[PDB]
Amino acid sequence: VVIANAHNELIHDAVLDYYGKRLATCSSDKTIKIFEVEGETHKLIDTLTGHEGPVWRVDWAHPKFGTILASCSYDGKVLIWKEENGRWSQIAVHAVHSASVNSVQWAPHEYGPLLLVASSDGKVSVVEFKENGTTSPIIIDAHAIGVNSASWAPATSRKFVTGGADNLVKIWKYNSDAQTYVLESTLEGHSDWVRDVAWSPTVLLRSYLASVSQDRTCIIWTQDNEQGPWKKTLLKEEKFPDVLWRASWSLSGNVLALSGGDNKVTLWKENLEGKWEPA
C-alpha cells in the first residue's frame, strides 16, 4: 500500500492512530495531512495549518480523550489538534521552549492526557490540559547542546527516557519531594548526537530501551530489575552504513524497527543469547 506524493516538500513523520487505520503526515511545507487507508487505496481528509516552520513530528493520542493529534516544529512550539463533528481545529498551543521542538509524545492513557516534549534548547516539558483548558507544565533542563527525543516508559512510578545531542541517554522518574522529574540514570555509550530513544512497551520483567545515533550505531539498553544497572548491548558489532534516525518498537513481540539514513528500514528481534538478529 503506497500513498505517493502526500506532500511536495520532504516529509518527516507519518503515524497511524490507535486503530492503525487513520494516517497522518508532516513535513517542511509546515503542514500536517490526515489520510484514510484501506486495502491499497487512500483518501486525503484534511491539511492542518499553523506551524511557522517545518513540522518535525506527530503523535496520536489515546481514543479515550477524543480524536487528537499533537505536533511540534522547528518553530519551537507544539500544537494539539481535534476532529470534533467532522472537522479538525487547533484547540491548544504549547510553547515554552526557545528552540526547535523535536519530539512530542502522549503518555500512557492511564496518566491522563499528558504530553512529553523535548527541544534543541536542552529542556524537556511535561504538559497536561487543565480542567478549564490552559496549561501549567513541568520544565526541566535535561541535556546540554540540545534534546532530540523523549519516550515514556510503560505504566507500573512514572519514567521516561530522553536522548540528547550531548551523546547521552537519560532515564527520568517523577519525585514528590520535588514535584518534578529527577535524573535517575545517565547512560554513556554513543560518541555522537543521539537522534532518538524508544522505551519498549513489552510487559516482561526486563525493560528495553533502544537509542539511535549520529554515530551509526543502535544500542539496546536493558534492566533486569530495580537492583540491576542499565546494560549496554550494540545492535550489531559493525557500525551501520549511515546515520540511524529513528527507533520504534512493535506493540507485541518486542520487535525493533530501525530507520537508517541510507533510507533503509531493518527489523530486529532478540534470541536465546540476548543478542539481536534480523526478524
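Residue numbering in chain A adheres to Swiss-Prot, whereby the residues present occupy positions 2-157, 170-292 in order.
Here the Cβ of each residue, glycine as well, is placed from N, Cα and C on the backbone.
In Swiss-Prot this protein carries:
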type	residues	note
MUTAGEN	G176 to R	Leads to mislocalization of NPCs and overproliferation of the nuclear and ER membranes at 34 degrees Celsius
MUTAGEN	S224 to K	Growth inhibited above 30 degrees Celsius
MUTAGEN	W262 to R	Growth inhibited above 30 degrees Celsius
MUTAGEN	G266 to D	Growth inhibited above 34 degrees Celsius
Spatial neighbours of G176 (mutagenesis position), counting only the mutagenesis positions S224, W262, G266 and Cα distances within 10 Å: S224
Lowest local Cβ density among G176, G266, which the record lists as mutagenesis positions, within 10 Å: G266
Cα-Cα distance linking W262 (mutagenesis position) and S224 (mutagenesis position), given in Å to the nearest integer: 11
Across 12 unmodelled residues, the distance in Å between the CA atoms of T157 and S170: 6
In three-state DSSP terms, the structure that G266 (mutagenesis position) belongs to: coil
Cβ-Cβ distance under 8 Å to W262 (mutagenesis position), same chain, at least six residues away: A211, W212, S213, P214, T215, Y221, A223, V268, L269, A270
Cβ neighbours of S224 (mutagenesis position) where a neighbour is any other Cβ within 10 Å: 30
